[PDB]
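S.K.: One structure, pasted below without further comment.
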Amino acid sequence: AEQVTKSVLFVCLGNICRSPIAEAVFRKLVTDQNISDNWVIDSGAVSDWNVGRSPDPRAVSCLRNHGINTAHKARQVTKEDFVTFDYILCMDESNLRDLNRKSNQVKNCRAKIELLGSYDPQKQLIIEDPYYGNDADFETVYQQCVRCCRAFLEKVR
């Protein structure tokens, strides 16, 4: 009868370009289904170099062109973001190396840590890559970030 405001938080080194797309996406997914009033999704950089580094001019006009709604600052995830959110996942990249051992030093951590995987489909597709360069490839990543939060919103629907 009473729905709950589920909470999720994506994380991944370099929150600029190929990364912050799955985040702004989870928003467009929670804002198109009377589901935005029941979710606490946020982004997580995990570093202190991209703290406040808005998306690059390349991934900024893209997510802000098809309709993604991006009104949040990367900022470096903190114990508050951990215990706060409950679904702290990441774009694979560093196979749960830090975030996994991050809740260990978190003052009372409660953010289940994990990395995107097979949700809607059933194939083993993981983002075990450092980057894709910059030219000759960019819109493909933003597209892979669509289900990054939607395909996952199905399990925590």
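In chain A, numbers come from Swiss-Prot; the residues present are 2-158, in order.
Determination method: solution NMR.
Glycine residues also receive a Cβ, built from the backbone N, Cα and C atoms like all the rest.
Per Swiss-Prot, the features are:
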ACT_SITE  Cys13  active site, nucleophile
ACT_SITE  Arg19  active site
ACT_SITE  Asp130  active site, proton donor
MUTAGEN   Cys18 to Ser  Greatly decreases activity
MUTAGEN   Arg19 to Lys or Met  Almost inactive and not able to bind the substrate
MUTAGEN   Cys63 to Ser  2.5-fold increase in activity
MUTAGEN   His67 to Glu  Decreased activity
MUTAGEN   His73 to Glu  Decreased activity
MUTAGEN   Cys146 to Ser  No effect on activity
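So that I understand the layout, could you describe where these features sit and how close they are to other parts?
M.R.: DSSP assigns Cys13 (active site, nucleophile) to coil, not to a helix or a strand.
DSSP assigns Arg19 (mutagenesis position) to coil in the three-state reduction, placing it in neither a helix nor a strand.
Packing around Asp130 (active site, proton donor) is summarised by its Cβ count: 11 other Cβ atoms lie within 10 angstroms of its Cβ, all protein chains included. Annotation note: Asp130 (active site, proton donor) sits in a coil segment as assigned by DSSP.
Its own atom aside, the Cβ of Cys18 (mutagenesis position) has 21 Cβ atoms within 10 angstroms in the protein chains shown.
Within its own chain, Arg19 (mutagenesis position) has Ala60, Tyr132, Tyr133, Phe139, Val142, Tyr143 as residues 6 or more apart in sequence whose C-beta sits under 8 angstroms from its own.
According to its DSSP assignment, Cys63 (mutagenesis position) is helical. The number of other CB atoms found within 10 A of the CB of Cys63 (mutagenesis position), across every protein chain shown, is 19.
In the structure as shown, the Cβ atom of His67 (mutagenesis position) sits within 10 Å of 11 other Cβ atoms.
Using a 10 Å radius centred on the Cβ of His73 (mutagenesis position) and all shown protein chains, the other Cβ atoms total 13.
Non-local neighbourhood of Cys146 (mutagenesis position): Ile22, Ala23, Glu24, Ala25, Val26, each in the same chain, at least six residues away, with C-beta under 8 Å from its C-beta.
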S.K.: According to DSSP, which kind of secondary structure is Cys146 (mutagenesis position) found in, if we only use helix, strand and coil?
M.R.: helix
S.K.: Of the recorded positions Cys13, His67, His73, which one has its Cα closest to the Cα of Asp130 (active site, proton donor)?
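M.R.: Nearest by Cα distance to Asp130 (active site, proton donor): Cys13.
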